Amino acid sequence: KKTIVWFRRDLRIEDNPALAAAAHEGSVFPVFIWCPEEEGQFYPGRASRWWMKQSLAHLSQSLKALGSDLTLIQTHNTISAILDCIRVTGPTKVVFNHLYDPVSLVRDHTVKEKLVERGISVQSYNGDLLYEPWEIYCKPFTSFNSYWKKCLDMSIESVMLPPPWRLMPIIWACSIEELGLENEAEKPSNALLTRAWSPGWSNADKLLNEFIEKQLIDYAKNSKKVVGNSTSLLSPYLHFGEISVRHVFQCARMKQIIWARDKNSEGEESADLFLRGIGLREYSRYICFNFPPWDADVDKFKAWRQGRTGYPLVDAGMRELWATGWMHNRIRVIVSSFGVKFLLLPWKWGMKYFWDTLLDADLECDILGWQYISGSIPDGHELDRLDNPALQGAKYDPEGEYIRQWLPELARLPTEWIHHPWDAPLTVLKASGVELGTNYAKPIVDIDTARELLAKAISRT
Amino acid sequence: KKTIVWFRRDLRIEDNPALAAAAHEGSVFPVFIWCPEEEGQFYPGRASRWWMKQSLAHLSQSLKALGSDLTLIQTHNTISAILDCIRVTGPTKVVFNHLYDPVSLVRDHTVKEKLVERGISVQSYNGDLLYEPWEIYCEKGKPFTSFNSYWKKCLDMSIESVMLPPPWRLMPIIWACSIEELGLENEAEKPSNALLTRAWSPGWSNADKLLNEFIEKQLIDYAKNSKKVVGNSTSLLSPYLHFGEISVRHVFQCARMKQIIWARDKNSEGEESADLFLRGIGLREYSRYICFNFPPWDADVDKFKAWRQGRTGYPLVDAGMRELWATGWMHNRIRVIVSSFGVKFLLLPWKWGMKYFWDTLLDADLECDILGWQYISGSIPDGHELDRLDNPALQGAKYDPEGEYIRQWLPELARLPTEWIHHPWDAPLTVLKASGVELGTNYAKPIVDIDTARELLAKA
Amino acid sequence: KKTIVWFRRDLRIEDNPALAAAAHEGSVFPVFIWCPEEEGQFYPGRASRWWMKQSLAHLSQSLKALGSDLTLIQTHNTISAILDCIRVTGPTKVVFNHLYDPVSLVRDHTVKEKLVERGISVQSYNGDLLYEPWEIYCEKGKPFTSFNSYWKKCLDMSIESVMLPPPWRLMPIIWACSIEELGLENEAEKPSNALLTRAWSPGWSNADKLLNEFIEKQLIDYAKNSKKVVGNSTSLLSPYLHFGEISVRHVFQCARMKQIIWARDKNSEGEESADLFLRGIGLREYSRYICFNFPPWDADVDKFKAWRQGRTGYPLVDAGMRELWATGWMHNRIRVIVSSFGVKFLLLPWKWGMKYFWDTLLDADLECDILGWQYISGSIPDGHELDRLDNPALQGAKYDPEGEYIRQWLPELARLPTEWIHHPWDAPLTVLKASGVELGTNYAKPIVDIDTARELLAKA
Amino acid sequence: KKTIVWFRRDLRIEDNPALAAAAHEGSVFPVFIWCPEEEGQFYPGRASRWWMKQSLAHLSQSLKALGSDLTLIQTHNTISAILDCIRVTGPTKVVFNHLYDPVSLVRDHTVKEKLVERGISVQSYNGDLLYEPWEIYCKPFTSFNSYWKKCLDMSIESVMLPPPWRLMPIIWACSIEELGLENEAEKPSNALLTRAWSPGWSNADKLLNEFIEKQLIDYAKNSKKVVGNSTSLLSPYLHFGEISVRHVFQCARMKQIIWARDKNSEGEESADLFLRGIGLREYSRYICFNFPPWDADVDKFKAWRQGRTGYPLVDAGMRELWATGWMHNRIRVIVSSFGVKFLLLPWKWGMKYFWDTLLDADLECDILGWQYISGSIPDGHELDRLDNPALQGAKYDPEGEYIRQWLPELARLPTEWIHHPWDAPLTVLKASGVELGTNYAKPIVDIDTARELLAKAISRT
Ligand SMILES: Cc1cc2nc3c(=O)[nH]c(=O)nc-3n(C[C@H](O)[C@H](O)[C@H](O)COP(=O)(O)OP(=O)(O)OC[C@H]3O[C@@H](n4cnc5c(N)ncnc54)[C@H](O)[C@@H]3O)c2cc1C
Ligand SMILES: Cc1cc2nc3c(=O)[nH]c(=O)nc-3n(C[C@H](O)[C@H](O)[C@H](O)COP(=O)(O)OP(=O)(O)OC[C@H]3O[C@@H](n4cnc5c(N)ncnc54)[C@H](O)[C@@H]3O)c2cc1C
Ligand SMILES: Cc1cc2nc3c(=O)[nH]c(=O)nc-3n(C[C@H](O)[C@H](O)[C@H](O)COP(=O)(O)OP(=O)(O)OC[C@H]3O[C@@H](n4cnc5c(N)ncnc54)[C@H](O)[C@@H]3O)c2cc1C
Ligand SMILES: Nc1ncnc2c1ncn2[C@@H]1O[C@H](COP(=O)(O)O)[C@@H](O)[C@H]1O
Ligand SMILES: Nc1ncnc2c1ncn2[C@@H]1O[C@H](COP(=O)(O)O)[C@@H](O)[C@H]1O
């Protein structure tokens, strides 16, 4: 009874089906295998590698306390590494968990086949979803509303597993520092992110409990204001699998049941909104499984990414992104739509910059969001219409705090004109300290002309 | 697909296996059946019926919100009621959960047999234990005999149970009555019973809220507070566990996860606290296990009355009885102390003590009660033998080092020095005059001398 | 420039006029002189001597830090001690503060005369009042006779006093002894007296800390909490004011400033609270004023003993005496209730009640004591006349609406309904059985019937 | 018994000697007289007029509640206004308080003389000092240490007065809006300062009590760090006389006595430091009573005042000044010294800009501070030596928080190089996002060349 447990993106010990199976079966030999060449162009970015290294150290200590140890292998081939581990330890079984990336599907199939050839049994489980994409049908659905209605109607077919108690212990293995996860010049700069975040599954649990117990009830109200911290902040923890989506779902549903019993309408609204947000991730993976004339201007892109456009919401969004590796949903919508519909940029550049900076860069969610904003989905905002900054501000930033915190040189403009300065008269722009051109930039491209150019490209249709 | 779900002592909706099975299968018809005559002499007491009524109302509202409704039947026969429900609704299946009381075992077997006669399928699950009593044995296939070896084996093994999410919705579907005609409460004792709401608040929605707070903020100090009887030091989960409003597997998982983190980061106090709590949890398993596997007093009435009202003369006994009658609870050391006093000092028939505890304790549970009384009475080699009586001064110095527990429940002794507060018959009359205390006039002289009772027990 | 500062009842350093004068003048020699024989029958009681000793130690450390030192003399004559200090240090002046006790007036006059004979100058100031008793009179030059008119006039007038900062440093300069040979405390009663530190903590540094917190966070609710006897509702400043560790002018200014702000911003509740507090403050002035301007019992011993131990049968009386003996304090309504009970029910000689209050109360003050006893006894037209006795049910409904005060100090009555908790001899035996209460066996039947005592008082 | 109470800079009712005297004497007629022409060039600035208007409204409500009313007169002559009030109400006496400004001294003397001519008695008191400047002598002292030692040795000769209880009531009077305190274009911009401050004597008391009860004990430690809020923030309240300096002094001294009794060395240090700070104001008024080759470059001055010099501490100081009307003592030292010793500016411009922006512009304290930094006092730092930014930062801003809060575009520079960026190599300036010239300015003048030019002007001596 010797089993090899393969770790890829499930860096936790609670509700881990493959680990629970192997540990109940017999003796275990955990392993992590890192192979840059197989990833292709889905190679993770800097903000992701930093979080991955911290989580790997946390997990290694956790395993060593229990009684076994993590082993790290950097290689050029995965089959070779698995076969070498087999030849050295004399195992019988191999177990792992499912992923739905294209590369992941191909690699899993190849491993399964080339291992069953030599008379060694393999097994895979499901650890990252509520319903598998091949389990919900009408034909596949085509709209989120019908999809989510069906999913709510059905009943879940999964149980939760307790963590293993102890592990019975049992080549070119290396150490966490020779994996080459971080460059040499960028260690002191990357170290600053510890000011806001702290990776590890022991910290994911501590965050979720506090959110559920004290902040859910106000979600329906705070979930439209971009200042402070209003949402839950669980995306980087969910991307690496340090928390269980089934766990989150159960906690939210139990709160909703109590609130609905005692007639708390605000509670019901908040819980429903949160669960709809949770279900959008399922829908993203589902659609990815079931359905597999720009201006090449460089300085425009550079100004976009540094925050010198002239529009306050865009400027503050980019300013917070580069400094904390995060930004609100409305700001994601706003900045992405600006980048495509205003400066007419190739959307690949925007996707790639988000890939390298965002602390939670996830392929399916990224693609779904960009399709939504770009108007390739009938459910959304069509490419034709551009929104008005004054209305955006009045709706989401009613008092100017978000502006005045990240752009201090605009701390004494009245709340009436703080979002569209090119409107306010020179008398007010003198009474205030603001001075366009000298200590704040005049708008990089006029709104009307860009609207006309997009009208060309649209009325062509 | 029509199923009848039977509710007896599992008044919750999370981690309820029978309910989860029926709801996933099809349409459900929940029912609660109350039958005084079958209980015998294990009929529940007043403090238990009060809690049961409040929990039943809470559960009924909870079910009605989901989309079905609880139905309450008071009868003289259980088979008749089940058959009537069958005849009226046209079901196919019956499901329930396991209990390990003698009456429960007999009734479950009879129901299973007399129902399988008529071609209706039945099913029972396990909802109240970690390991079933028939699953743990020694190398020669023999049951264990000592708690230490038993718990070592249980720790070594691995658990064979999963947890189930609550059902989402229920598809709805005789002499049914209402929560007020069950006759759970007398007529004169409603205003007096109402006062207990000052301290407790029943319901599974409240059990969850209590457990989360205990685990998050008080576990780490359990190893220290768990020997002081004043304030609130322990967890206070026994009445919630007796009625099954919380899941023992849930409690076990939470404690174990905390222990893993503390052991990783080298927190010795954390490890000690977690181990103590889990040993406490395992003692309940052991109690049910032993119950499953192994099925010259002075008839003085006024002595018993003085015992139960709190006029013995010994401060710890007096404060224990005083808090018991007023809040329906008392600490483990106080349970040990009062029980041992009642048997070894006044030589009372132990049945009376068992029965008074049965009627007053808010969490009267048969197995735990029997296990505790055996331990204190010395019928178990692991314990304190009947021969030795303990010294009040040492008891006090060990558990009540500053006299707070005494001075709160016995205020007329609020200016006796901490040195003599536990054995007043020692302090000289000069100190008993400087203090306000006056034995015989506003506090009782000891009801029986310690030495003479020790001699009589030495005879026996 | 050598001055002798005399300390009697002004144990503070802020707003001390005599000390400020001497320190600004030159070199100082502080002194405290204790003389039991001159006091007579106004000798302070045990709870007062305890507080006095703690405050004296605090003050001595405070002075030694500044740069001089307190000197303590126990003697048989005061003139002899002052003359000896003069002969040893070669001073020029003597300064002190005013008191309005009879003994104080006589002693101050004698000292002034016998010192001015020998060519040494003396001086006295005013440190304990707002207006001196000889400064307020009516249009015909007559003293007032009712509190309402008196306080209206006092409010109308304007204050004629300033506040003085504490001295910065002191330039230093017989049978002197130590704080332990003054004989302030007996030998057997040190361990028992030590327990009061559980609730109180003497010293002027603590009086300031208490006043600031009260004013900043509790004044605004005074008008509401000031009629409920449970918990802590009032300010608790009386023992600090009796020893002069805080300045009544300071208290007055703080309250008035809060009232001005609240009245500006239209806060009716704030205005009511502030007015009530200041009326309370002014009652002390009135007490000293009247004392300055106007200089057939049953001799039953066991009745008195039962009264003082708390075995009468009436819950409010029992809880009041129970809290008095244990903390040295009680609420104003409880003072009214217990005093009126003692005179109008058991027909006791009022001297005994006055003396027991004198020995137990932590703030025994002559003028306030006399004023309160006159009010309750009906020798003042403003009050409640001796004829009428109040009803316990109405008293309870008015002041203790939920029974908490009863159930905390009398735990053996913790499960009587809130309807009958104040007059148990009314509730039927069915309720007295459903509850645990049992009159005669664990709680006393009323010591004297209310109706018969009312008839006897109706005779008188 | 009719008295006229004159209000100039004592906008409180507690410990007001003139008001207490008049109210105890008889019937009162309070008055405030505003006369722009007599002020000269000591005319108050915008941030001062805003605070003055709010405090005047607060005081007017306070008086009207008591039972009299404030009367506001804007005029061209003060003698004319006083004589008109006399002719209309038929008074007997006039009372006011002392000020030590040059204009104040002249005006008070003229009023006293021209009023005593007509047989009307006048009276003045002392309301703003501990010791009058003519009361301490050795000859006058010449150094702060000896002065303060003598002042500590002596004993105070002042008592405190309770507020009056009620007032017995009794021309071109106008309203708070026709005084013309605020311009028309700058009302919406000025309104923003309410975000941080709240004027009024009822608020000054509430602030002082909280400071004394909870923050004094840490003064000796927090009093060297420029980030957050460490000091007491009482200067604007003390400038307008809404709190009593004698009150502050008594509270601090009482705390010190208790701490010294119970052997708390840190407590003693904190209390002594605070009282030395208090005494520096006395010394400033004392010296003012007893002892009555720049580059004319405009764009350099503009860059200084907008915050585009290149030096992080200067930039953050000016950025916080324009937005909240305040700055720490070390920042005042740093910015003033920079302005004189680096860009060689005429010091009058710096004095005037501070005059218009600072919320607490006070003549004596301003002059004393500028003399100290400029080296005209032997007790100080001589003009010759310029300080090193790295050492300044290590001493006062050990972690870079003050920099990263007011200059967010520098939020990922390591704490080692955050104060002197022109030192860090281009590898680190690439790993960080910072880019000199494009989104942050290269130093406006080199440190070495300015040091050489100042060495010319100094070695001339
Ligand atoms: C252009 C664009 C790009 C995006 N890129 C990403 C990305 O790389 N990674 C990513 O995880 N999300 C992405 N999103 C989705 C969304 O912006 C974030 O998931 C959201 O900010 C999560 O933050 P939160 O947990 O604090 O918010 P919460 O409101 O607390 O969200 C709770 C959880 O619900 C899920 N969720 C909520 N809304 C969405 C949504 N619209 N789409 C998918 N899942 C959702 C997430 O898992 C999230 O953790 C993108 C959206 C847009 C418009
Ligand atoms: C004479 C006597 C009578 C008892 N009668 C009862 C009874 O009727 N009902 C009852 O539930 N317990 C009984 N006990 C056990 C024990 O006194 C209580 O279980 C304990 O007070 C539970 O309170 P707690 O949850 O606050 O303490 P905790 O220390 O928090 O206990 C945690 C849990 O562990 C279990 N547990 C801990 N110690 C024991 C133990 N010695 N035996 C069994 N289970 C234990 C209980 O389920 C308890 O809820 C009795 C003990 C004695 C000596
Ligand atoms: C029978 C009887 C005896 C009393 N004996 C004393 C005594 O020995 N010493 C004593 O100080 N008070 C005495 N009082 C007055 C009153 O009971 C207490 O002053 C009051 O409890 C003070 O407590 P407090 O400061 O918490 O209440 P608060 O309401 O906060 O009182 C504030 C202050 O006002 C003064 N005050 C308020 N009410 C009265 C009053 N009726 N008479 C005089 N002063 C008042 C006290 O100085 C008190 O400190 C007696 C009253 C009665 C009826
Ligand atoms: N059909 C969809 N596809 C992708 N994203 C969506 C979709 N619907 C809503 N969202 C996201 O969820 C947010 C909800 O906004 P609203 O539709 O106003 O409730 C949107 O702003 C998007 O960020
Ligand atoms: N073998 C046992 N049987 C029954 N109860 C026990 C047993 N061991 C311990 N207990 C209970 O657990 C407590 C633990 O006490 P100690 O043995 O001192 O740790 C005892 O005081 C009993 O209440």
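Following Swiss-Prot, chain D shows residues 5-142, 146-177, 184-305, 320-488, kept in their order.
Quick reminder: no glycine exception, Cβ is built from N, Cα and C everywhere.
Here's what Swiss-Prot has on this protein:
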type    : residues                                                                                           : note
VARIANT : D:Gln127 to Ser                                                                                    : In strain: cv. Bu-0, cv. Da(1)-12, cv. Di-G, cv. Landsberg erecta, cv. Le-0, cv. Lip-0, cv. Mrk-0, cv. Stw-0 and cv. Ta-0
BINDING : D:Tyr232, D:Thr244, D:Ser245, D:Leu246, D:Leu247, D:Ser248, D:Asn356, D:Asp387, D:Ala388, D:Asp389 : FAD binding site
BINDING : D:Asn235, D:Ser243, D:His355                                                                       : Mg(2+) binding site
MUTAGEN : D:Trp321 to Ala or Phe                                                                             : Photochemically inactive in vitro. Undergo robust light-dependent photoreduction in an in vivo context via an alternative electron transport involving small molecule activators including ATP, NADH, and NADPH
VARIANT : D:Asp326 to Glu                                                                                    : In strain: cv. Chi-1, cv. Co-1, cv. Kon, cv. PHW-1 and cv. Sha
MUTAGEN : D:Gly337 to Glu                                                                                    : Loss of activity
BINDING : D:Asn356, D:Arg357, D:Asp406                                                                       : ATP binding site
VARIANT : D:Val367 to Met                                                                                    : In strain: cv. Cvi-0
MUTAGEN : D:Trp374 to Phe                                                                                    : Photochemically inactive in vitro. Undergo robust light-dependent photoreduction in an in vivo context via an alternative electron transport involving small molecule activators including ATP, NADH, and NADPH. Enhanced photoreduction in the presence of added ATP
MUTAGEN : D:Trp374 to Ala                                                                                    : Photochemically inactive in vitro. Undergo robust light-dependent photoreduction in an in vivo context via an alternative electron transport involving small molecule activators including ATP, NADH, and NADPH. Enhanced photoreduction in the presence of added ATP. Constitutive interaction with SPA1 and BHLH63/CIB1
MUTAGEN : D:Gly377 to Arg                                                                                    : Constitutive light response
MUTAGEN : D:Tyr399 to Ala or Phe                                                                             : Impaired ATP-mediated enhanced photoreduction and decreased affinity for ATP
VARIANT : D:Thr476 to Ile                                                                                    : In strain: cv. Cvi-0
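Features per Swiss-Prot, on structure.
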residue	record	CB count, 10 Å
D:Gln127	variant position	14
D:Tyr232	FAD binding site	22
D:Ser245	FAD binding site	18
D:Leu247	FAD binding site	18
D:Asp326	variant position	8
D:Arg357	ATP binding site	18
D:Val367	variant position	19
D:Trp374	mutagenesis position	14
D:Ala388	FAD binding site	21
D:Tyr399	mutagenesis position	17
- prompt: By the DSSP assignment reduced to helix, strand and coil, which category contains D:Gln127 (variant position)?
  reply: strand
Statement: Rounded Cα distance, in Å, between D:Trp374 (mutagenesis position) and D:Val367 (variant position) is 7
Statement: recorded positions D:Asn235, D:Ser245, D:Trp374, D:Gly377 with CB under 8 A of any chain B CB, in sequence order, are none
Whole-number Å value for how far D:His355 (Mg(2+) binding site) lies from D:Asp406 (ATP binding site) (Cα to Cα): 21
- line: Distance in Å between the CA atoms of D:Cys142 and D:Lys146, with 3 residues left unmodelled in between, is 5
- prompt: How many Å separate the Cα of D:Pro305 from the Cα of D:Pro320, given that the 14 residues between them are not modelled?
  reply: 25
Message: So the entry has no coordinates for 6 residues flanked by D:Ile177 and D:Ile184. How far apart are their C-alpha atoms in Å?
response: 14
Statement: Rounded to a whole number of Å, the separation of the Cα atoms of D:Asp326 (variant position) and D:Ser243 (Mg(2+) binding site) comes to 34
- line: Out of the recorded positions D:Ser243, D:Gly337, D:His355, D:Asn356, D:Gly377, the residue with the smallest number of other Cβ atoms within 10 Å is D:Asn356
Field: Under 8 Å by Cβ from D:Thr476 (variant position), same chain, sequence gap 6 or more
entry: none
DSSP-derived class (H/G/I helix, E/B strand, else coil) of D:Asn356 (FAD binding site): helix
- prompt: Can you count the other CB atoms that lie within 10 A of the CB of D:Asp406 (ATP binding site)?
  reply: 9
Message: Under DSSP, is D:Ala388 (FAD binding site) part of a helix or a strand, or is it coil?
response: coil
Message: Please list, in sequence order, every residue of the chain apart from D:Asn235, D:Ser243, D:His355 whose Cβ lies within 8 Å of the Cβ centroid of the Mg(2+) site.
response: D:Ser236, D:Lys237, D:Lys238, D:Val239, D:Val240, D:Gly241, D:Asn242, D:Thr244
Field: Candidates D:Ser245, D:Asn356, D:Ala388 (binding-site residues) - the one closest to D:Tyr399 (mutagenesis position) by CA
entry: D:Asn356
Message: Between D:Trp321 (mutagenesis position) and D:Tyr232 (FAD binding site), how many Å separate their Cα atoms?
response: 39
Message: Counting only residues 6+ away in sequence within the same chain, which have a CB under 8 Å from the CB of D:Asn235 (Mg(2+) binding site)?
response: D:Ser243, D:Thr244
Message: Return only the integer: C-alpha distance in Å from D:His355 (Mg(2+) binding site) to D:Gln127 (variant position).
response: 39
Query: In whole Å, how far is D:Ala388 (FAD binding site) from D:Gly337 (mutagenesis position) when you measure between their Cα atoms?
result: 27
- prompt: For D:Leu247 (FAD binding site) and D:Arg357 (ATP binding site), what Cα-Cα distance in Å is obtained after rounding to a whole number?
  reply: 17
Query: Going by C-alpha positions, which of the recorded positions (D:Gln127, D:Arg357, D:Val367, D:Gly377) is nearest D:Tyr232 (FAD binding site)?
result: D:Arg357
Field: Nearest-integer angstrom distance between the alpha carbons (Cα) of D:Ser245 (FAD binding site) and D:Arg357 (ATP binding site)
entry: 15
